[PDB]
Amino acid sequence: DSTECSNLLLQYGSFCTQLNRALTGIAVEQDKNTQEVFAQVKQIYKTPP
Amino acid sequence: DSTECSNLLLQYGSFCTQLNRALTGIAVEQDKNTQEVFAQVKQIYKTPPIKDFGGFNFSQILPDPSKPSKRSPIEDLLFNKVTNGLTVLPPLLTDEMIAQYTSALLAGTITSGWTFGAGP
Amino acid sequence: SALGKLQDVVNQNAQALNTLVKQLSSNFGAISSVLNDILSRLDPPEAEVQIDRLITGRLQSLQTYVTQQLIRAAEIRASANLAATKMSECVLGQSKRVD
Amino acid sequence: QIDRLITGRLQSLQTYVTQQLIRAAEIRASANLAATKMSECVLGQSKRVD
Amino acid sequence: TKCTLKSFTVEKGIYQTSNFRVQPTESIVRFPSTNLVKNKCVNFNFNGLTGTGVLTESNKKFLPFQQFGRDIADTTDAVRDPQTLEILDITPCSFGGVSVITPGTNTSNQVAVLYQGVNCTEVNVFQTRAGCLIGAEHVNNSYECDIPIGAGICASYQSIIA
Amino acid sequence: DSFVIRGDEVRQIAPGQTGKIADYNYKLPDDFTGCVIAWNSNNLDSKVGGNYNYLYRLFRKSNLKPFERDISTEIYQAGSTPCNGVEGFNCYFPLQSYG
Amino acid sequence: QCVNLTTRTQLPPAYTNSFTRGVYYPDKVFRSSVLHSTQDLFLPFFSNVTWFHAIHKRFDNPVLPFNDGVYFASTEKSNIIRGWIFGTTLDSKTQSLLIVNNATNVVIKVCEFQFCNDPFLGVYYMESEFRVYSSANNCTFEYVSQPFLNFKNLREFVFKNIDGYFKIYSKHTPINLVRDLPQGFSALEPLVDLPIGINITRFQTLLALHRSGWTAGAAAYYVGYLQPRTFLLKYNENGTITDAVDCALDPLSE
Ligand SMILES: *[C@@H]1O[C@H](CO)[C@@H](O[C@@H]2O[C@H](CO)[C@@H](O)[C@H](O)[C@H]2NC(C)=O)[C@H](O)[C@H]1NC(C)=O
Ligand SMILES: *[C@@H]1O[C@H](CO)[C@@H](O[C@@H]2O[C@H](CO)[C@@H](O)[C@H](O)[C@H]2NC(C)=O)[C@H](O)[C@H]1NC(C)=O
Ligand SMILES: *[C@@H]1O[C@H](CO)[C@@H](O)[C@H](O)[C@H]1NC(C)=O
Ligand SMILES: *[C@@H]1O[C@H](CO)[C@@H](O)[C@H](O)[C@H]1NC(C)=O
Ligand SMILES: *[C@@H]1O[C@H](CO)[C@@H](O)[C@H](O)[C@H]1NC(C)=O
Ligand SMILES: *[C@@H]1O[C@H](CO)[C@@H](O)[C@H](O)[C@H]1NC(C)=O
Ligand SMILES: *[C@@H]1O[C@H](CO)[C@@H](O)[C@H](O)[C@H]1NC(C)=O
């Protein structure tokens, strides 16, 4: 919550944006991985009773 | 162009050489990737002038003679639908040569099936 | 959105280049981001410090850019190896592998 | 002093994000392999040995 | 190339060895001062805005308030002269990589130089899309790629041909 | 390197200093290694009538190099009018004595 | 000479919507076919802009704060609005800025004016009446320039004071709307940069009387206040700002 620290951090430019974008890419990549592995069928089949 | 900046930059060593070497490795890796994907045949096969394939139509995937780029209508649509010390090196294989490789692969798989991939 | 996979790679490369060029506009704690302004306004004992701050900031930016370029190069190489496998097994032969 | 803390924490965060990206690439490769096994071993019978 | 690779024997191929930058021939100051020199790589000082570039006549339509034009990357790509109100594009001076194309030193000591992304008129001269090639003769025959140059162009030894 | 200077000029015998004897009499480099030694010599290097044996370069066209010595007793042109080796209006001797 | 105006009618000032007005060019840089994000002192979109009238008997010359900057809109016909007063105490104790546009030219003076309580100009039915200040002793800056200027004319101005520099931005728009601000977009061109170097916290609008007592010509003006914020400006192929986005207005624009 230090405003002076953020003011000094703004001198370094868009490093924080790059880190956030990389983490966002990893986060959507995990969901894409789960989608590719498990969602290979569009019909939900059931066994007979 | 600052001489003093370069003199101070020399104190940090061979960082610049490392970065240039890594970028050069990536640049040659892209050309190696294109060779591995598209240059799998050493014969440039061509389709016969008469397109008698027993009812099968390949006009949308074979190269169009009317177009100067010698691309297929599908490939032409694909190319239309994709839109301070930095340099962009051109790829070793140009787009017409990559299209020629795909045309050779198409001619081989249409006229010869899978035989051209395993030998004559 | 049919061709999103190629456009994603093009956008990522262009965005990385734009970010790397944009990082030159940052002073990284120095008085200015322009080298000529520092060299024309200050004596070499303190201009050396300001240039050193600019050098370390720009070098960190360039190393970061090279790092994600290498990671993306690995991803593109894996995709290209998969594409070469598909070219060998689906185009040059008939594949029994499901999907 | 705040600049020293900022550069240290930024270096730590860059290191963390870089190793997370490398592990993400490894997990993506493993997931691509898992999707291949799902397609070829579960949804069909595979002639590939082992 | 021997100095760059740190070896007395160089294998066959292309090796990035240096960087070619077109040096500023003159320095130009324009205040509301020296003469205005166009179409050459010169240093420029327009109203305290310093830089290095090639000044060309521009077709842009700057409104009266507007003085210097910035591109996507916030670099000054167009500037208005404060004495004669005309617009000038500022193209960055020609810079490129210098690569040395050579066969093995066991075979020959002949080399060719490639200036990447540099036209041949700002430096056996052959203009390629990859850049200007000096020392290799261009032939109309097509062979397999021995040393890759780029943009469909390759080099070989038979003298060095491209 | 032995010399005699004023009491306020002992701060100028240092790397990276701006000053008068730093520019026109004795310059230290930015990468200087060594020690500067200064001690008061009012009992030896001073006279009640004025000790004028110690001289400094008041006027020079450009700043010295580090470890550069100028003993040339040529006239200085401090105005637009050339001096031709003759004192006059804006024509001064470069070496002036401490009182 | 000063004259008290004692025939005013008491009425509260009105309020209305800013819509997408108050955008000015943030700098002197040409940009073409680009989207540029800038953080500067801007007027927020759809903000509450204060509305003042001049109609006959309304004559709105109150004392308003300046704050970080002032957007001044004018729905004007027949040339009643003539200038502005800037300062802190508006007397000879401090140094104040005078902007006037009389029948001939535009005059800007930075002097220690002893201002009147009701500064005004006058038109006789020719201009032969000027009662703004009683004295001017210490003058540092003078600048004489060209004339800047149903309601037929729309005048937009932006006044900012940063680092001792007074930036005035202006835009002249032909309109045919009767009462309120038209809904649309028009980027304000920079008009002048003055190196006045004085403290400004309060400002005054200068009007013109009509004499044939006095009569007020039909005019209306709007006062809005600038806040530090980010806008996304769109530059077309001709270098003109054609659209803008307030980055902090709503989540869609964010
Ligand atoms: C193969 O397919 C092409 C394209 O679908 C056919 O070309 C069309 O022919 C009809 C009839 O003359 C024209 O009206 C269309 O405009 C043509 N389309 C294009 C894209 O040119 C072609 O006739 C088919 N058959 C053969 C034997 O080539
Ligand atoms: C116009 O009215 C204003 C406000 O009533 C007058 O200003 C006052 O002047 C007296 C002079 O004795 C001062 O004592 C008051 O303090 C002033 N008031 C304010 C609010 O400034 C002004 O003098 C009037 N003009 C004339 C010509 O009488
Ligand atoms: C504008 O402000 C006034 C009071 O300052 C208030 O009564 C009015 O409702 C406001 N209008 C809007 C649109 O917020
Ligand atoms: C306008 O103001 C200027 C500045 O004092 C003056 O010289 C000029 O005569 C004025 N014109 C009229 C019509 O009052
Ligand atoms: C301002 O004016 C007053 C009276 O005219 C004078 O006494 C004072 O010295 C002036 N100050 C300056 C800075 O000119
Ligand atoms: C400007 O004036 C205001 C009120 O008179 C005061 O609070 C402020 O400190 C002044 N600023 C400067 C820079 O003089
Ligand atoms: C830009 O100006 C040209 C005139 O050369 C005009 O034809 C075009 O419509 C203008 N573009 C816009 C968006 O106004």
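By Swiss-Prot numbering, chain F shows 398-496, in order.
Header says: electron microscopy, 2.8 Å.
Including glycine, each Cβ sits where the backbone N, Cα and C put it.
Here is what Swiss-Prot says about this protein:
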VARIANT   F:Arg408 to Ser  In strain: Omicron/BA.2, Omicron/BA.2.12.1, Omicron/BA.2.75, Omicron/BA.4, Omicron/BA.5, Omicron/BQ.1.1, Omicron/XBB.1.5, Omicron/EG.5.1
VARIANT   F:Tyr453 to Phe  In strain: B.1.1.298
VARIANT   F:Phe456 to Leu  In strain: Omicron/EG.5.1
MUTAGEN   F:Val483 to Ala  Increased resistance to neutralizing antibodies
VARIANT   F:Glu484 to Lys  In strain: Beta/B.1.351, Eta/B.1.525, Theta/P.3, Iota/B.1.526, B.1.1.318, Gamma/P.1, Zeta/P.2 and Mu/B.1.621; May enhance affinity to human ACE2 receptor
MUTAGEN   F:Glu484 to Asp  Increased replication in human TMEM106B overexpressing cells
MUTAGEN   F:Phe490 to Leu  Increased resistance to neutralizing antibodies and human covalescent sera neutralization
MUTAGEN   F:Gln493 to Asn  Reduced host ACE2-binding affinity in vitro
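Between the alpha carbons (Cα) of F:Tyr453 (variant position) and F:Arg408 (variant position) lies a span of roughly 16 Å. Among the recorded positions F:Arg408, F:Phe456, F:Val483, F:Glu484, the ones whose Cα sits within 10 Å of the Cα of F:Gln493 (mutagenesis position) are F:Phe456.
Cα proximity to F:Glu484 (variant position) (within 10 Å) is found for the following recorded positions from F:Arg408, F:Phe456, F:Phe490: F:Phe490. Each of the recorded positions F:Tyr453, F:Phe490 was assessed for Cβ neighbours inside 10 Å, and the highest tally belongs to F:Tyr453. There are 15 other Cβ atoms within 10 Å of the Cβ belonging to F:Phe456 (variant position). Secondary structure at F:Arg408 (variant position), as computed by DSSP, is helix.
Cβ neighbours within 10 Å of F:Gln493 (mutagenesis position), excluding its own Cβ and spanning all shown chains: 13. According to DSSP, F:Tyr453 (variant position) sits within a strand segment. Not one of the recorded positions F:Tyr453, F:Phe456, F:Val483, F:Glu484, F:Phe490, F:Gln493 places a Cβ under 6 Å from an atom of ligand 1. Cα-Cα distance from F:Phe490 (mutagenesis position) to F:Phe456 (variant position): 8 Å (rounded to the nearest whole number). Within the same chain, residues at least 6 positions away in sequence whose Cβ sits under 8 Å from that of F:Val483 (mutagenesis position) are F:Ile472. Separation of the C-alpha atoms of F:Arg408 (variant position) and F:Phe456 (variant position): 20 Å, rounded to the nearest whole number. There are 10 other CB atoms within 10 A of the CB of F:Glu484 (variant position), with all protein chains counted.
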